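Colleague: One structure follows; several queries about it will come next.
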Amino acid sequence: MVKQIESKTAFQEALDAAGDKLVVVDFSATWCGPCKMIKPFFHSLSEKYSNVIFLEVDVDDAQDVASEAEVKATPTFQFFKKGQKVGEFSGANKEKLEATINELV
């Protein structure tokens with residue numbers, strides 16, 4: 001399914017429950033409209049890819065984690081693995097997520 005991150009504490013514990021499988025992260029903005037209209041797409045992979053762990057961070061409620069990756073352009077997606085960043089990209093291209101998932105699959 002998905003998991004909303006409140007800060008970095010939950011972020012680390014989240015990668016712990018992931019184990020070693022892939023772990024994508026959605027950095028969007030709730031106060032924003034357009035950046036929020038793309039959430040039904042990312043959260044869609046949750047049920048379409050039960051073999052992937054999808055997280056949901058808010059640069060407003062979890063601005064502490066956003067400063068870590070220094071996200072200055074939402075929406076943005078990051079690919080984590082074993083707690084190690086292996087790929088990432090920014091752009092309102094939710095469709096690209098498909099070709100991207102087949103990148104580190």
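Sequential numbering from 1, following the chain as shown.
Going by what the header records, the deposited coordinates were determined by solution NMR.
Positions of Cβ are set from backbone N, Cα and C atoms, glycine also.
Annotations per Swiss-Prot:
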type	residues	note
ACT_SITE	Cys32	active site, nucleophile
ACT_SITE	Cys35	active site, nucleophile
MUTAGEN	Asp60 to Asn	Loss of pH-dependence of dimerization
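Describe the structural context of these features.
Modeller: All protein chains considered, the CB of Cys32 (active site, nucleophile) has 14 other CB atoms within 10 Å.
Proximity of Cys35 (active site, nucleophile) to non-local residues of its own chain (separation of 6 or more, Cβ distance below 8 Å) is seen for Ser28, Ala29, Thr74, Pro75, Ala92, given in sequence order.
If you draw a 10 Å sphere around the CB of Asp60 (mutagenesis position), it holds 13 other CB atoms from the protein chains shown.
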Colleague: Taking only the Cα atoms, work out how far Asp60 (mutagenesis position) lies from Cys32 (active site, nucleophile), in Å, as a whole number.
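Modeller: So the alpha carbons of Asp60 (mutagenesis position) and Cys32 (active site, nucleophile) sit roughly 10 Å from each other.
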